[PDB]
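Participant: Okay, handing you the structure first.
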2 protein chains.
Amino acid sequence: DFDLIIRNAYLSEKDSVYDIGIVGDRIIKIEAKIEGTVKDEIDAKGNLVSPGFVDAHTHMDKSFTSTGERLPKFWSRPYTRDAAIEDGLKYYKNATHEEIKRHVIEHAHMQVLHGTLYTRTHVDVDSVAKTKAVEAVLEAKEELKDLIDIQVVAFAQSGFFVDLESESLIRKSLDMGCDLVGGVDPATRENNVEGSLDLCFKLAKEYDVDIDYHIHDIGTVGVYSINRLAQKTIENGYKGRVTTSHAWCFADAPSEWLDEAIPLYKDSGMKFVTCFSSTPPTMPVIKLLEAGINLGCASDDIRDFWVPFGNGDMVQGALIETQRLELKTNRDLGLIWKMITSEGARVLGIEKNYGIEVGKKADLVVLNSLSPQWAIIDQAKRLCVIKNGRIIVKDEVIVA
Amino acid sequence: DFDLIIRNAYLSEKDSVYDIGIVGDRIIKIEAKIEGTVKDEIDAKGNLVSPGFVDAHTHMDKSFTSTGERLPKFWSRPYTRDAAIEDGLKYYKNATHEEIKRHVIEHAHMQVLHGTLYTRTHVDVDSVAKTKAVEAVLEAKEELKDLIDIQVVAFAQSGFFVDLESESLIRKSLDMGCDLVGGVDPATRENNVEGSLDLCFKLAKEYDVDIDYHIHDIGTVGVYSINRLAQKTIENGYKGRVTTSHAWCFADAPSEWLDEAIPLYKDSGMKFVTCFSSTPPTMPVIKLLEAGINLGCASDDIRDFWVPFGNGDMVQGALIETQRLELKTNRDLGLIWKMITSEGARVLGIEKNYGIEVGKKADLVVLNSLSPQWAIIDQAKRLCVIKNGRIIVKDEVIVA
Ligand SMILES: [Cl-]
Ligand SMILES: [Cl-]
Ligand SMILES: [Zn+2]
Ligand SMILES: [Zn+2]
């Protein structure tokens, strides 16, 4: 019979309560009542059971570097991208393989305590970090495979045309086994939009990897950089293989620029990720989703020299998004929930095995709340977390 | 001898770790090490101990009315003030004294679990509620005297010049013992700014009570309404006795209007409350505080037909404000912390007995975090809550 049954699980997509039967790492049966009994059971008690949350953009390598003292380190100054880059170069100067590795494990545990079972982390690759951070992350990734699936982005944080050693280092990193490649700000960092982008596509083709680009530039220069990225996506036959992270520019650029760009994004299969530690309040999130653009959600940095905040909790991030974007209706909170779940899945390219349906992966979160909406509102802690059909978290403890 | 000693308490205002000695409801000794006998002790273990949080604007009477189903009630339609007023009139048509009372105690317990020991609630007074809600709240207030101090605003939710029965009903309500009086939107609700305000000042003088006004109107009409309120504050000799809640208008009105109004606000001793369930993202919070304007913070409604959110947790609210306003520096998170503490106290008029100083009330919160900043960031649960020198909360349960 079953390896695991979840009793009395409210499923949002079906709007009813079901027993869930699991064998190995797969969901086999979803029924109003499953008969009769097996060794491992979890009673969800009428509360929501959800697939694992998806944190589509993190920086596990540099997380928790702000911790250590009474006040967060690094935060006696305001945030600016270039200064945050410089703090990274100091930090990476003499950080050891093991300090990074432990940060990554710490990060993952926190995430998984909150029911995130899938994440895509960017890792700094530049002339100071070299491939040291890539090494530590790949190593930790391997150790964490029973807790959390990780996609790794070889991330040229300093700029391909600013730090001229980046190209060969990204090349090593991808050969070490990073799963995607990405740059930062073609325009205001690189000062070369065509060049930075072409180089990124070249590297992606050499190693047959997907792309995740950090585009922070605000306004029309940001929309323009994404437009170029999207057009080159088509030219290079990379439809559906490119993610644009942040895209804060959609918030202040004229709405017309977005209206005109949307068919291009749909035609290029452009994917986006908005991080709840920075989503602009006038970000047209709802509009993007209603237009059928694939928009995921994410923590971004956690407790470092870019972002002091962070608990790796996508349910807390959903609440933050509702506040940033002033959402209140059940429909809208419902859309945000999709963003931390199935939209993130699609961004990650795992949609086929993702969801609470027969045949899907037994990667689940049993919550202490009645519905997506109530979970966002009441912020109750996770009751149970299940990965590969095995219970890995039970009542605030990693039991794996 | 002490009735209570808190060991190893990090105090933000002193930036060091101290023992806190308490007798009855008072702090009597603060010292690096307190030798002496003692009945009860709490070890804060190097973590931050803070005074009780101040939730300067709530609506305890209608709270939790959204609860009951799988999805929040009322949230199949978006929010507009007038529609919310209409849901209240339906709700209040059939609500019983006991229902309201229970909502108020639930609300208070929740607040207190999170270390709020002081709150100002508004209570709907209009031709449907009549004084029923005032009755339930005053009764509950009495029962809750050992957990939380409550100020009650007789609040003319429907408008003095719209619901004509409001004036006599507010009179009764103040005679029943409400501590302040308040209206809503002189301009777009009442359609009479001079009249609505003069009437309010009239009722305040008859019963010698302070004023708390809901001003939601956006833009210049909002600034104008507050300017008239502030000028009439001076004319009526009510300096320091008037609070403006919300003032969303400061966010979209031209910055010049605020610049010119600031001396008037200082001159009138105008107090403000921003609620974290609605603070506009471009609200000039930092600017107000730097100018020495007294700005408190608050939950506003909790789980009702105005706001579906709510946990009565001012530490969670502080995180939300950092996100709404995009704050990250230690200095700014510090200012937000003042807003949920000492600024709220000053809005309430209790600043003299408020704080962790010798002679002050023994109303305290022992946290599981190192500092104001880390508390906002890590959102750790409260370790211990102390009111009137007695432990009322210990490990997520009310032990009073
Ligand atoms: Cl170019
Ligand atoms: Cl008028
Ligand atoms: Zn990033
Ligand atoms: Zn209000």
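Residues displayed in chain B correspond, in order, to Swiss-Prot positions 4-403.
So how was this one determined? The header says X-ray crystallography, 2.6 Å.
In case you wondered, yes, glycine gets a Cβ from its N, Cα and C as well.
Taken from Swiss-Prot, the feature Zn(2+) binding site covers B:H60, B:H62, B:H217, B:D303. What Swiss-Prot notes for the published mutagenesis of B:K65 to R is this: 12-fold increase in kcat with ammelide as substrate. What Swiss-Prot notes for the published mutagenesis of B:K65 to A is this: 30-fold increase in kcat with ammelide as substrate. Under the heading of mutagenesis, Swiss-Prot lists B:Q160 to A or E and annotates it as follows: Almost no effect. Quoted from Swiss-Prot, the note on the mutagenesis of B:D188 to N is: No effect. Swiss-Prot lists B:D188 to A among its mutagenesis entries, and the accompanying note reads: 5-fold increase in kcat with ammelide as substrate. As a published mutagenesis entry, B:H219 to A appears in Swiss-Prot alongside the note: Almost no effect. Record note (Swiss-Prot) on the mutagenesis of B:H249 to A: No activity. Per Swiss-Prot, the feature active site, proton donor/acceptor maps to B:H249. Looking at Swiss-Prot, the entry for mutagenesis of B:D303 to A or N says: Almost no effect.
Help me see these features in their spatial surroundings.
Facilitator: Here B:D303 (mutagenesis position) comes close to B:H60, B:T61, B:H62, B:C278, B:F279, B:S280, B:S281, B:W309, B:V310: these same-chain residues lie at least six apart in sequence, with C-beta atoms under 8 angstroms from its C-beta. DSSP assigns B:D303 (mutagenesis position) to a strand in the three-state reduction.
Within 10 Å of the C-beta of B:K65 (mutagenesis position) we count 31 further C-beta atoms, all protein chains included.
Under 8 Å, Cβ to Cβ, and six or more positions away along its own chain, B:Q160 (mutagenesis position) finds B:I88, B:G91, B:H125, B:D127, B:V128, B:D129, B:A132, B:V187. For the recorded site, B:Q160 (mutagenesis position), the DSSP three-state label reads coil.
A simple way to gauge crowding: the CB of B:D188 (mutagenesis position) has 21 other CB atoms within 10 angstroms, across all the protein chains here. Mapped onto three states, the DSSP output places B:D188 (mutagenesis position) in coil.
Secondary structure from DSSP puts B:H219 (mutagenesis position) in coil. Long-range C-beta contacts of B:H219 (mutagenesis position), restricted to its own chain and to partners at least six residues apart, with a cutoff below 8 Å, comprise B:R84, B:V187, B:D188, B:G225, B:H249, B:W251.
According to DSSP, B:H249 (mutagenesis position) is assigned to a strand segment.
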Participant: Enumerate the residues of the same chain, B:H60, B:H62, B:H217, B:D303 excluded, that satisfy the criterion Cβ within 8 A of the mean position of the Cβ atoms of the recorded Zn(2+) site; list them in sequence order.
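Facilitator: Near the Zn(2+) site, beyond B:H60, B:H62, B:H217, B:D303, sit B:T61, B:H125, B:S248, B:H249, B:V276, B:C278, B:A301, B:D304.
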Participant: Would you kindly give the Cα-Cα distance separating B:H217 (Zn(2+) binding site) and B:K65 (mutagenesis position), rounded to the nearest Å?
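Facilitator: Here the two Cα atoms lie 16 Å apart.
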Participant: Only counting partners 6 or more residues apart, tell me which same-chain residues put their Cβ under 8 Å from the Cβ of B:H217 (Zn(2+) binding site).
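Facilitator: For B:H217 (Zn(2+) binding site), the qualifying residues are B:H125, B:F158, B:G185, B:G186, B:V187, B:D188, B:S248, B:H249.
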Participant: Can you count the other CB atoms that lie within 10 A of the CB of B:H249 (mutagenesis position)?
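Facilitator: Within a 10 Å radius of the Cβ of B:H249 (mutagenesis position) lie 26 other Cβ atoms.
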Participant: Return the count of C-beta atoms lying within 10 angstroms of the C-beta of B:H60 (Zn(2+) binding site), excluding that atom itself.
Facilitator: 26
Participant: What mutagenesis positions in B:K65, B:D188, B:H249, B:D303 place CB under 6 Å from ligand 4?
Facilitator: B:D303
Participant: Sort B:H60 (Zn(2+) binding site) into helix, strand or coil using the DSSP assignment.
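Facilitator: Where B:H60 (Zn(2+) binding site) sits, the three-state DSSP reduction gives strand.
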